[PDB]
Amino acid sequence: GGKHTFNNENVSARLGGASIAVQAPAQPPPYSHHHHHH
Amino acid sequence: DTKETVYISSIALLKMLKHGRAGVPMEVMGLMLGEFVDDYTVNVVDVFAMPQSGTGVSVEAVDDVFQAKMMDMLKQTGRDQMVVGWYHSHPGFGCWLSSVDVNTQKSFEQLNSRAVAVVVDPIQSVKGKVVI
């Protein structure tokens, strides 16, 4: 009744994103006004 | 209309496989020679091959004379007799027929009301369990 094949391949890309990280050192100011400047 | 043995000559068979296998993956088709009997032993004698454009799933006979130019070339030896049927091949798919097969088979029967088709499957046809 049917002679064709299908050949289900992985022609599609894909991805899994949980790029979870730790540090975040971005920007500590301990001199918000330099604390008497002097 | 039963109990119909189909004897085959061993010279016939192995020619059916060899040309029936050398063309693999693309399928392949030839002819049978033999002779009807009253009802039961529709024997077979010898076979041969029509030229053809073979695919993995489909094929036809290109030339319409190499089967006619050769019988007339055979009777000089008369090593065989007239035509009785035709075979074809499903290389890995199982043994059955298709809507194309019947349309051509439907010609032979009305032409001659006991002609026969033959199906073979050489890939899964191991040194044991043939499936013809």
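We're sticking with Swiss-Prot numbering for chain B, so the shown stretch reads 22-153, in order.
This entry, so its header tells us, was determined using electron microscopy, 4.2 Å.
The backbone N, Cα and C atoms fix where each Cβ goes, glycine too.
Record features, source Swiss-Prot:
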MUTAGEN   B:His109 to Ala  Stabilizes ubiquitin pathway substrates; when associated wirh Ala-111
BINDING   B:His109, B:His111, B:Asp122  Zn(2+) binding site
MUTAGEN   B:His111 to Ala  Stabilizes ubiquitin pathway substrates; when associated wirh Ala-109
TODO: Between the Cα atoms of B:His111 (mutagenesis position) and B:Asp122 (Zn(2+) binding site), find the distance and write it as a whole number of Å.
DONE: 12
Task: Packing count at B:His109 (mutagenesis position) (other Cβ atoms within 10 Å of its Cβ) - done: 20
Open item on the list: I need the neighbours of the Zn(2+) site defined by B:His109, B:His111, B:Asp122. Which other residues of that chain put their C-beta within 8 angstroms of the C-beta centroid, in sequence order?
Closed with: B:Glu48, B:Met50, B:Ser110, B:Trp117, B:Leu118, B:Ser119, B:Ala138, B:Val140
TODO: Could you tally the C-beta atoms, other than its own, that fall within 10 angstroms of the C-beta of B:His111 (mutagenesis position)?
DONE: 21
Open item on the list: Using Cβ atoms only, which residues of the same chain lie under 8 Å from B:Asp122 (Zn(2+) binding site) while being at least 6 residues apart in sequence?
Closed with: B:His109, B:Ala138
- [ ] According to DSSP, folded down to helix, strand and coil, what is B:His111 (mutagenesis position)?
- [x] coil
